[PDB]
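Read the structure below first, then the notes.
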Amino acid sequence: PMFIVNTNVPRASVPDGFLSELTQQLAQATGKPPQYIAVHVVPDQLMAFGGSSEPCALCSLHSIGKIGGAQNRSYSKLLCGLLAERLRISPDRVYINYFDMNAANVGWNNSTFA
Amino acid sequence: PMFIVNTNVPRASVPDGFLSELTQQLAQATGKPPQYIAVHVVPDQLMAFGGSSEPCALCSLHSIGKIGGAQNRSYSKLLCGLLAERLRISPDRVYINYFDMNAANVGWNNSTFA
Amino acid sequence: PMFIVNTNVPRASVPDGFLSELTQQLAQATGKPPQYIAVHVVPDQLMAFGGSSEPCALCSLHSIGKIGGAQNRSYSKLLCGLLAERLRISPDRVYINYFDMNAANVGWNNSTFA
């Protein structure tokens, strides 16, 4: 799985250990081993949410399966919780796009996961 | 809606008010309330279009609905027009990927839109 | 076609000529003319792969067609090969998300490719 957070929160406001926490929590949430979790945090961005430059985040979670109605509600509660606690972003200023990737449409290690 | 523009135009060439202009125009074009429009501009990027490093932009628009052949033509004329007028990017050096997101695949406010 | 690579490798480790090499090799792999290939490299990123921060890459390839099981395996070999040779990223620390875009869902030059 791949989780990306783009945010206008400054780099200094991202706590040490945040990538590790995201890795651990996403491994537990998706049920996938942490070795297959990739995380990417992009602070200091020029962005707005609802016309406002108050703290916000635009995020994606790509996974081969483990994507669906109930799972995505649970991921959203988890990840909005982490962004509120660690980056002080309001949950109503977070979008998370979920992508259920076909194994044949994910490249890794000179081939695909198919 | 979530609109992202990645460009090699420098930050100083992005005019004041641009994120607000994008927010307003996307609200009107998509019909969505401005409170649901998120915009993200990423200048100073290392990118090429057709092998050339002349000004260019690589963009995405994700929306829950309001995506389709005629709508996307209209969005493209709007957004290429703004990028030409405001960032001096030629329309033929702009790509916009359109994504019709299922409500169950968008997280917001600790849940999803389903 | 549009190829994006996000990496923690520093900007100074991206060799001169890399965007041109990506453009050339993707034109040949996809069969599309180089005038239609866009490339974007984002170094110096805050990311982890499998819980660690040794060089890694998170990438996308969006293309109108020319996406499928065998083609994507070939793209993965080509692109992992380039990232290993040029950026010294291990192929097992690269993820590439492939997207087969409908022509009506790609904006360009004030309209779509439909």
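Chain B uses Swiss-Prot numbers throughout; the residues present, in order, are 2-115.
Recorded method for this deposit: X-ray crystallography, 1.5 Å.
Each Cβ is built from the backbone N, Cα and C atoms, and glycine gets one as well.
Positions annotated as active site, proton acceptor by Swiss-Prot, on the basis of similarity to another entry: B:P2. The 10 Å shell around the Cβ of B:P2 (active site, proton acceptor) contains 24 further Cβ atoms across the protein chains shown.
Long-range C-beta contacts of B:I65 (substrate binding site), restricted to its own chain and to partners at least six residues apart, with a cutoff below 8 Å, comprise B:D101, B:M102, B:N103, B:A104, B:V107, B:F114. What Swiss-Prot lists as substrate binding site is B:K33, B:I65, B:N98.
According to its DSSP assignment, B:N111 (mutagenesis position) is coil. Annotation of the mutagenesis experiment B:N111 to C in Swiss-Prot: Causes formation of interchain disulfide bonds with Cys-81 from another subunit.
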Assigned element (helix, strand, coil) containing B:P2 (active site, proton acceptor), judged by DSSP: coil
Of B:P2, B:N98, B:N111, chain A-adjacent recorded positions (C-beta under 8 angstroms): B:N111
Alpha-carbon spacing, B:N98 (substrate binding site) to B:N111 (mutagenesis position), which is rounded to whole Å: 27
Annotated substrate contacts B:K33, B:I65, B:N98, maximal Cα-Cα distance (Å, integer): 19
